[PDB]
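Below: the structure, in C-alpha cells.
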Amino acid sequence: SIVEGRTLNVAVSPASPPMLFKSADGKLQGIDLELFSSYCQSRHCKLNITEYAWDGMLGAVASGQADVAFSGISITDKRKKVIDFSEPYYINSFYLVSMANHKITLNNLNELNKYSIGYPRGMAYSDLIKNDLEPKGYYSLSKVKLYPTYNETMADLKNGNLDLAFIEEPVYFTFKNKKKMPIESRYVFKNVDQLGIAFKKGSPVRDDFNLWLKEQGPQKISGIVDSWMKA
C-alpha cells in the first residue's frame, strides 16, 4: 500500500454544521470527521488536523500543503482544476433565506436585484451567481455582501443589514431547527450542488477513500449522513 499507515495533513474550517463544526465543548464534530475517521481507522492512518479560515483550508489543499480538506466542501468545476474530490456524499441545495418577519416573496429570478444577498467569502454561491445569474442580469457579484463565516452572515441578517442570506440546506436546517433561529427560505435552488471530501491533486488517498466508501456501501454512508441530519 501507498496509503496504509500514513500520517495525513488535514485542513478543516469547522463552521458548516452538521458537516463539520465544534461542540459547546470545543471538540470537532460532524459528518466529515466521522467519515474520514472511519476511513483512517480502516487504513491505520493518523490525522494531523489544522483549522483554517475557509480560504485558508481551500488554499492549503489546492497548494498540496494539506493532503485532505473537509468542512462540507462543494464539488465545483473551478475547484476540481486544483483539487481532487471523493464521490459526493450529499446532494445539496442552496436556499435564499430571510428573517421570518421580513416577507420577501420571490416569484422568479428577475426579483433578486431589489435585495442584498450575503454569504461567506470563498463559498460556492459566487460560482452560481457568476455562471447562472449574472449572464441573464438577475444579479451581479458586485452587489453581494461577503462575510467570514455563516455566523457573521446570520448576525447581519438578524440585525436587518442583509435582506437575504445564501445558505446551503443542511446549514439552514441547523440554524432553523436546531438553533431555532426565526428564519425562512424564500427561494430554493434544488439539487444544484454536491458535497465531497477534498484531496490534494493526484492523491491516491482520493481513490482509496472512494474505494472505502464502496466497501461501506450506500446504505451505511447515507445512514451516517442522515444520522447527523436527524440529530
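Residue positions begin at 1 at the first shown residue.
According to its header, this structure was worked out by X-ray crystallography, 2.1 Å.
Placed from the backbone N, Cα and C atoms, the Cβ positions cover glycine too.
Summarising the annotation, Swiss-Prot assigns D-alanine binding site to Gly72, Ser74, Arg79, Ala124, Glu168. In the three-state DSSP assignment, the secondary structure recorded for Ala124 (D-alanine binding site) is coil.
Neighbour count (other Cβ atoms within 10 Å of the Cβ, all protein chains): 26 for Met123 (mutagenesis position). Among the mutagenesis experiments that Swiss-Prot reports, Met123 to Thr or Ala (Swiss-Prot position 146) is described with the note: Additionally binds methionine.
Under its mutagenesis annotations, Swiss-Prot gives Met123 to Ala (Swiss-Prot position 146) the following note: Additionally binds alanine, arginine, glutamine, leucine, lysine, and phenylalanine.
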Inter-residue Cα distance where the pair is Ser74 (D-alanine binding site) and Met123 (mutagenesis position), in Å: 8
Proximal but sequence-remote residues of the same chain as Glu168 (D-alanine binding site) (Cβ under 8 Å, at least 6 apart): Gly72, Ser74, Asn92, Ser93, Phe94, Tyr95, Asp193
Cβ neighbour count (within 10 Å, all chains shown) around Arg79 (D-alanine binding site): 20
Max pairwise CA distance, angstrom, over record-listed D-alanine binders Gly72, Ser74, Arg79, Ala124, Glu168: 18
